Structures are given as structure tokens and as C-alpha cells.
Amino acid sequence: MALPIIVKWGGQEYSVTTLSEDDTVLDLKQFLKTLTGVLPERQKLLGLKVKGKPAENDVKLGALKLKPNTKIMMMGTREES
């Protein structure tokens, strides 16, 4: 099954519908990153830190981030493409 996820960036809103929160941060972030322009390699989605790390890329969403239907906030800056 697929778990949707809402992302917030600069007042913008973008939901996901390709993978599940139990997939991986880099998996979801990469998706919204194309709609927001900002990648996870620069910033991280508002959530929690595991093993002392700011939710690595291999770190699942529902792991520390939050629920699927729940929306997350993007803290950081976009990359220069």
C-alpha cells in the first residue's frame, strides 16, 4: 500500500502519492524536492532526530517524521539549479 504525505514549504503545500512513509526519507523528500526545489541534502523536514542524526536519508518518515496523512514543515533553503 501507499501512504500519502503533505509537505509545507514557503507557505506552499504539496502532497505525495508514490511511496509510503515506511519507505524512506530520501524516497519521499526527493519527490517533494522536485515540487519545492529544496532537497533533503540541504535541509530536513520538521520531525525528530534518530541516533543523534537529523533523520538521515535512509531514515523512514513515520519513523521520526510523523504520520502519513499528517503534514510536515520544510526548514531550510532551496538549491540553485
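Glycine residues also receive a Cβ, built from the backbone N, Cα and C atoms like all the rest.
In terms of DSSP helix, strand and coil, the domain 'Ubiquitin-like' (3-81) has 16 helix, 19 strand, 44 coil. What Swiss-Prot records for 3-81 is domain 'Ubiquitin-like'.
Sequence-distant contacts of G10 (mutagenesis position), defined as residues of its own chain at least six apart whose C-beta falls under 8 angstroms from its C-beta, comprise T36, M74. In Swiss-Prot, the entry for mutagenesis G10 to E states: No effect on proteasome binding or nuclear localization. The structure shown retains the original residue.
Listed in Swiss-Prot is the mutagenesis experiment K44 to A, annotated as follows: Aberrant diffuse pan-cellular localization and loss of binding to PSMD2. The local packing around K44 (mutagenesis position), expressed as other Cβ atoms within 10 Å of its Cβ over all shown chains, amounts to 22.
Recorded in Swiss-Prot as a mutagenesis result, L46 to A carries the remark: No effect on proteasome binding or nuclear localization.
In the structure as shown, the Cβ atom of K49 (mutagenesis position) sits within 10 Å of 12 other Cβ atoms. Mutagenesis annotation in Swiss-Prot: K49 to E, described as Loss of binding to PSMD2 and PSMC2, and loss of inhibitory effect on proteasome activity; when associated with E-51; the structure shown retains the original residue.
What Swiss-Prot notes for the published mutagenesis of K51 to E is this: Loss of binding to PSMD2 and PSMC2, and loss of inhibitory effect on proteasome activity; when associated with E-49. Taking Cβ-Cβ distances under 8 Å and a sequence gap of 6 or more within the same chain, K51 (mutagenesis position) has no neighbours at all.
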| Counting every protein chain present, what is the number of Cβ atoms, excluding its own, within 10 Å of the Cβ of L46 (mutagenesis position)? | 14
